[PDB]
Amino acid sequence: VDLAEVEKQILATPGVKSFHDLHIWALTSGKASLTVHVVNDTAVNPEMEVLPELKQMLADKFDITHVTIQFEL
Amino acid sequence: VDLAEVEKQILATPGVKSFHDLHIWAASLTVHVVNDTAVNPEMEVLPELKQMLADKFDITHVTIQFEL
Ligand code: NI
Ligand code: NI
């Protein structure tokens, strides 16, 4: 997992203003686990309009399928 | 940490319908919450869960994902 591409792809996602507290570590299984705090734009409900896009991108681009994404304004 | 008491308090929170993928390790907590679909959980649920986990369990390193 290239942490720079992960950061770039998070900030490249429509409706993402910023992020912090990105953690990416290996589970016992050796599979990637990710947590992140995302500040979404005021115009989008991120549950509907950002979360599915971040899930899709993290799976497709990084093979990360164990995700917990929190949104703040 | 009593996961049974964490479970009760999460489910006791207004706007919470269910949760899964609760993980607590050295304390850090992650969880997936299904909110009531009539509630945007970003203002009506998230701060409430964060203050409850702080008050009741001394847990402040939290990541809560709302979905479904
Ligand atoms: Ni945060
Ligand atoms: Ni889930």
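Sequence positions for chain A are given in Swiss-Prot numbering; the residues included correspond to 215-287, in order.
Quick reminder: no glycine exception, Cβ is built from N, Cα and C everywhere.
Mutagenesis annotation in Swiss-Prot: A:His237 to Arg, described as Lack of zinc resistance; the structure shown retains the original residue. Secondary structure at A:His237 (mutagenesis position), as computed by DSSP, is strand. On its own chain, A:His237 (mutagenesis position) has A:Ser247, A:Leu248, A:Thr249, A:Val250 as residues at least 6 apart in sequence with a Cβ closer than 8 Å to its own Cβ.
Recorded in Swiss-Prot as a mutagenesis result, A:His251 to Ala carries the remark: Decreases zinc resistance. For A:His251 (mutagenesis position), the count of additional Cβ atoms within 10 Å of its Cβ stands at 18 [all protein chains shown].
Swiss-Prot gives this note for the published mutagenesis A:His280 to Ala: Lack of zinc resistance. Long-range neighbours of A:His280 (mutagenesis position) (same chain, six or more residues apart, CB within less than 8 Å of its CB): A:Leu241, A:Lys245, A:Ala246, A:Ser247, A:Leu248.
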